Amino acid sequence: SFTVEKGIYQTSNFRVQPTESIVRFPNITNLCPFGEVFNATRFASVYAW
Amino acid sequence: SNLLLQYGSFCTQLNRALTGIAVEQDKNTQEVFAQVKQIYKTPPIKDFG
Ligand SMILES: *[C@@H]1O[C@H](CO)[C@@H](O)[C@H](O)[C@H]1NC(C)=O
């Protein structure tokens, strides 16, 4: 409403806005072996997957 | 919050009901205790027979 009558009102939150982001991952260097599972010379049979 | 923006009517009625309850509590206290309009002081002497 554009008009508020005399009194005390409990306000829902609208005021806080975050502004900055934090990224915190484990520090790992090795690339994951995509070539061992996608470039493999021979795959297994479906029964012995 | 952007998703909840369309349930503003639901939240407004919830807050209206709670505010009504809150005002009603103060009203109940006023009716029970604030009947007398003057704060009488006990007399210095306690000669109550
Ligand atoms: C997979 O094999 C191809 C050659 O067939 C090669 O060009 C490519 O770099 C390899 N990819 C990975 C992730 O090892």
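Numbering of chain A is taken from Swiss-Prot, so the residues present carry the numbers 305-353, in order.
Structure method, as recorded: electron microscopy, 2.9 Å.
Keep in mind that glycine also has a Cβ here, set from the backbone N, Cα and C atoms.
Sequence-distant contacts (6 or more apart, same chain, Cβ under 8 Å) of A:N331 (mutagenesis position) do not exist in this structure. Per Swiss-Prot, mutagenesis A:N331 to Q is noted as: Reduced viral infectivity.
Where Swiss-Prot documents A:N343 to Q as a mutagenesis experiment, the accompanying text is: Reduced viral infectivity. Long-range neighbours of A:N343 (mutagenesis position) (same chain, six or more residues apart, CB within less than 8 Å of its CB): none.
Taking the Cβ of A:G339 (variant position) as centre and 10 Å as the limit, one finds 9 other Cβ atoms among all the protein chains shown. One natural variant named in Swiss-Prot is A:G339 to D, and its note says In strain: Omicron/BA.1, Omicron/BA.2, Omicron/BA.2.12.1, Omicron/BA.4, Omicron/BA.5, Omicron/BQ.1.1.
While the structure shown retains the original residue, Swiss-Prot records the natural variant A:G339 to H with this note: In strain: Omicron/BA.2.75, Omicron/XBB.1.5, Omicron/EG.5.1.
Here the residue is the original one, but Swiss-Prot notes a natural variant at this spot, A:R346 to T: In strain: Omicron/BQ.1.1, Omicron/XBB.1.5, Omicron/EG.5.1. Taking all protein chains in view, 4 other C-beta atoms sit within 10 angstroms of the C-beta of A:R346 (variant position).
Looking at Swiss-Prot, the entry for natural variant A:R346 to K says: In strain: Mu/B.1.621. In the three-state DSSP reading, A:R346 (variant position) counts as coil.
For ligand 1, the neighbouring recorded positions among A:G339, A:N343, A:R346 are A:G339, A:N343, by Cβ distance under 6 Å. Cα separation, A:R346 (variant position) to A:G339 (variant position), rounded: 12 Å.
Secondary structure at A:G339 (variant position), taken from DSSP and collapsed to helix, strand or coil, is helix.
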